[PDB]
Structures are given as C-alpha cells and as structure tokens.
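A quick write-up on the structure given underneath.
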Amino acid sequence: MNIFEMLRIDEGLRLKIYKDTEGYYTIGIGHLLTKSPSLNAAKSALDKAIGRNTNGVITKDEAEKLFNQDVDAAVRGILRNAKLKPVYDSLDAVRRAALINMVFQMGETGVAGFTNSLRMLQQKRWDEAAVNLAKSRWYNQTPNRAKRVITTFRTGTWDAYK
C-alpha cells in the first residue's frame with residue numbers, strides 16, 4: 001500500500017471529463033480540470049494538459065501520466081513550504097502518506113491553512129488532531145475521504161484502506 005494506491009482508491013479512474021462531488025470538472029485519477037462551470041473550459045484545460053485535441057477523452061496512460069505529476073507536485077508543494085515540511089519530516093511513513101493526500105486533494109495552500117491540526121500532528125496528538133480535523137469545510141464536503149485519512153492519521157496504519 002502506497003500513496004499512488006491510496007489516491008487511486010480515493011479518486012479512482014475515469015477517462016472522460018466528469019464532475020466531482022463538489023461539482024468540478026475532473027478527469028483521470030482526481031485531476032481537477034477547472035472550477036468553471038464551463039465544459040468548454042474543462043475541454044480547454046484538458047487538451048492543453050495533454051498535448052493534443054481530446055474532445056474530453058484520454059488514455060489510461062495519459063490519465064496515469066497526469067497522476068504521476070499531480071502526485072509529484074503535491075509532494076513538491078509539501079517540501080517548498082515552511083509550514084508543511086517540519087510536519088512531514090516529523091511523520092512516519094504511513095502518516096507522511098496521509099499528509100501527501102491532503103495536499104493532493106486541497107493543495108499546498110489549503111492545508112498549510114490547518115494551522116492547529118498541523119500542530120497537533122507534530123506534537124503527535126493523534127486523537128486531538130483527529131477531531132480538530134473533523135470540523136472544516138473538508139470533512140463535511142468529502143467525508144468518506146476525510147474519514148479515511150483522519151483514520152490513517154489516527155492509527156498510523158492502513159486499516160481504513162484495507
């Protein structure tokens with residue numbers, strides 16, 4: 001079990017532009033295309049991303065390529081940030097994985113934003129963080145996911161993914 005696997009579970013695969021729980025045009029394994037209602041905008045975003053005209057559809061490999069990127073970014077975004085690094089470096093491997101998630105999902109910014117939790121993580125207050133984590137647009141915007149990750153943070157294992 002790994003991060004790539006984890007996110008697959010949490011985002012699965014789709015080779016056609018679809019919307020997300022929220023409503024955002026996504027594609028591949030969780031690759032947000034754009035916050036615009038415009039499909040023409042996501043169709044736009046897509047192509048651009050891919051390198052060709054796609055009419056809104058791609059290959060398993062294209063999907064899987066973008067996934068590689070997204071993940072990197074996400075970790076790259078984690079390293080380039082004074083707020084996050086300290087955490088990460090504090091974390092066990094399994095927890096470094098849940099954190100990579102959070103960043104994959106919301107982004108460098110949104111998560112640097114969970115000031116207290118990030119604190120509670122570093123202090124190693126698993127439970128506490130847990131409930132802290134529990135109230136925040138997030139969790140009650142994508143709760144089964146939150147609950148996975150919050151669990152991964154909790155127990156520091158893969159029981160919720162298994």
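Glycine is no exception: its Cβ is also placed from the backbone N, Cα and C atoms.
The active site, proton donor/acceptor feature in Swiss-Prot is assigned to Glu11 (among others); the stated evidence is experimental evidence. DSSP gives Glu11 (mutagenesis position) a helix state.
Cβ neighbours within 10 Å of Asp20 (mutagenesis position), excluding its own Cβ and spanning all shown chains: 13. The active site, proton donor/acceptor annotation in Swiss-Prot covers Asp20 (among others).
Residues or ranges marked as substrate binding site in Swiss-Prot: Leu32, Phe104, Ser117, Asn132. Neighbours of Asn132 (mutagenesis position), defined as other CB atoms within 10 A of its CB across all chains, total 19.
What Swiss-Prot says about the mutagenesis result for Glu11 to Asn is this: Loss of 84% of enzymatic activity. Proximity of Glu11 (mutagenesis position) to non-local residues of its own chain (separation of 6 or more, Cβ distance below 8 Å) is seen for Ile29, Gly30, given in sequence order.
According to Swiss-Prot, the mutagenesis experiment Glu11 to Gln carries the following note: Complete loss of activity.
The annotation that Swiss-Prot gives for the mutagenesis experiment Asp20 to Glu or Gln reads: Loss of 99% of enzymatic activity. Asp20 (mutagenesis position) falls within neither a helix nor a strand when secondary structure is assigned with DSSP, and so counts as coil.
Mutagenesis annotation in Swiss-Prot: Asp20 to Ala, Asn, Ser or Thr, described as Complete loss of enzymatic activity; the structure shown retains the original residue.
Here Swiss-Prot describes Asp20 to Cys as a published mutagenesis experiment; the accompanying note says: Nearly no effet on specific enzymatic activity.
According to its DSSP assignment, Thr26 (mutagenesis position) is in a strand. In Swiss-Prot, the entry for mutagenesis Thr26 to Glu states: Complete loss of activity at neutral pH; covalently bound substrate. The structure shown retains the original residue.
Residue environment of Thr26 (mutagenesis position) contains 20 other Cβ atoms, counted within 10 Å of its Cβ in all protein chains. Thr26 to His appears in Swiss-Prot as a published mutagenesis result, with the remark: Facilitates transglycosylation more effectively than hydrolysis; covalently bound substrate.
Quoted from Swiss-Prot for the published mutagenesis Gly30 to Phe: Almost complete loss of enzymatic activity. The enzyme is destabilized by 1.5 kcal/mol.
Cβ contacts within 10 Å of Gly30 (mutagenesis position), excluding its own Cβ and spanning all protein chains shown: 21. Swiss-Prot documents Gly30 to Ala as a published mutagenesis change and attaches the note Almost complete loss of enzymatic activity.
Within its own chain, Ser117 (mutagenesis position) has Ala129, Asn132, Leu133 as residues 6 or more apart in sequence whose C-beta sits under 8 angstroms from its own. Among the sequence features in Swiss-Prot, the mutagenesis site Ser117 to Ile is noted as follows: 500-fold decrease in enzymatic activity.
Where Swiss-Prot documents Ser117 to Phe as a mutagenesis experiment, the accompanying text is: 10-fold decrease in enzymatic activity.
Experimental mutagenesis at this site is recorded by Swiss-Prot as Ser117 to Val, annotated: 50-fold decrease in enzymatic activity.
In Swiss-Prot, a published mutagenesis experiment is listed as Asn132 to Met or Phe, annotated 2-fold decrease in enzymatic activity.
Geometry remark: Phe104 (substrate binding site) versus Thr26 (mutagenesis position), CA distance 13 Å.
Taking every pair among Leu32, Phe104, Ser117, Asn132, the residues recorded as binding substrate, the greatest CA to CA distance is 26 Å. Separation of the C-alpha atoms of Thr26 (mutagenesis position) and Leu32 (substrate binding site): 4 Å, rounded to the nearest whole number. Taking the Cα atom of each, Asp20 (mutagenesis position) and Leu32 (substrate binding site) are about 9 angstrom apart.
In sequence order, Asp20, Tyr24, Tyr25, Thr26 are the residues near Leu32 (substrate binding site), counting only same-chain partners six or more apart with C-beta under 8 A.
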